[PDB]
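**Q** Dropping a structure here in structure tokens format, bear with me for questions.
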Amino acid sequence: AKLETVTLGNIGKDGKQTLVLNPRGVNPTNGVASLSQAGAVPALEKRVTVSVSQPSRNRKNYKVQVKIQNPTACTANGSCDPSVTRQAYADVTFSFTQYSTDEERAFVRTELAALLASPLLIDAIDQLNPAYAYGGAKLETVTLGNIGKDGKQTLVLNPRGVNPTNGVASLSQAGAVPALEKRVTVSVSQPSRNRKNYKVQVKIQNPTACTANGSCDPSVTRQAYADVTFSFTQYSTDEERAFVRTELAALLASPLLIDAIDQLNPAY
């Protein structure tokens, strides 16, 4: 509910870098909290924005929006002062209903945090090897330990094939009815021609079943939709990319996003 200074450790490939995000206050025009570093020039600032949207007459859902930027400073050979040659965005969005409790919300946040540490994405984010690749990705049953509210749940996502039409992968639960699978899709498809950038997309589809006396057959409710999208350009090194992925994992364990996700409190 109240902003503080957020400190994230073991960031990067080596897990030795550390980031301190000083809060820069809550913009009340669009209700977006903002956190940045201290670098005394606004261009060279790693910015993190968190916003929580109430359900409206149009939206009719809860929606949490997390964006993060990471500019890169060059020498600027002719000039004296350094400029921003490129920046690496990353955007996370969540979707929930009012009937969705916190434990489903806390499940998604912890599953997403453990998913970024998984060997599938660190091949997909750093090396840019898509899941849709005989020799690019392992494409094996990913086990996600210690997720949940108390961190005592474990998830195994079985690879239910790769769709070549959209290029996306699919990592589903090992359940029976196809409407009840907790299917996670990773799309590392990289259109470098029209977008001139690299897009990585993950959807933690996390459906929920609660039905009785409906002819003794369960029905999907809410579905706990979640989405993550990365944006990198050419010439961006993988350590710049691995810096983004690792600090995204650190924010999902951060107390500023615990109450923002679980209790849905906008941290003013």
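One-based numbering along the chain as shown.
Using the three backbone atoms N, Cα and C, a Cβ is placed for every residue, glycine included.
Pasting the relevant annotations from Swiss-Prot:
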type	residues	note
VARIANT	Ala169 to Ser (Swiss-Prot position 34)	In strain: Qbeta_3_FR
VARIANT	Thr211 to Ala (Swiss-Prot position 76)	In strain: QB_1 and Qbeta_1_FR
**Q** For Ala169 (variant position) and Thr211 (variant position), determine the Cα separation and express it in whole Å.
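**A** The Cα atom of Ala169 (variant position) is 30 Å away from the Cα atom of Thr211 (variant position).
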**Q** Counting only residues 6+ away in sequence within the same chain, which have a CB under 8 Å from the CB of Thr211 (variant position)?
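**A** Within the chain, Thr211 (variant position) has Cβ neighbours under 8 Å at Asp217, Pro218, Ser219.
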**Q** According to DSSP, folded down to helix, strand and coil, what is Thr211 (variant position)?
**A** coil
**Q** Would you count the other C-beta atoms found within 10 angstroms of the C-beta of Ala169 (variant position) for me?
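**A** For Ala169 (variant position), the 10 Å Cβ neighbour count is 25.
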